[PDB]
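Trainee: Before I ask anything, here is the structure I am working with.
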Amino acid sequence: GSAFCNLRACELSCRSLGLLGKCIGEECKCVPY
């Protein structure tokens with residue numbers, strides 16, 4: 001939102017599920033790890 005998505009940054013947010021972070025359609029997505 002307002003600026004473009006980073007994936008190291010998305011990975012840091014998805015770490016809280018134990019997931020793997022990606023960006024998809026300019027929003028962070030966590031996939032099961």
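Counting begins at 1 with the first residue displayed.
Header says: solution NMR.
Just so you know, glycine gets a Cβ as well, placed from its N, Cα and C.
According to Swiss-Prot, the protein has these features:
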- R15 to A (Swiss-Prot position 13): 1.45-fold decrease in cell death of Jurkat cells (MUTAGEN)
Trainee: Is it possible to get the count of other C-beta atoms within 10 angstroms of the C-beta of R15 (mutagenesis position)?
Mentor: 13
Trainee: Using DSSP and collapsing to three states, where does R15 (mutagenesis position) fall: helix, strand or coil?
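Mentor: SS state of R15 (mutagenesis position) = helix.
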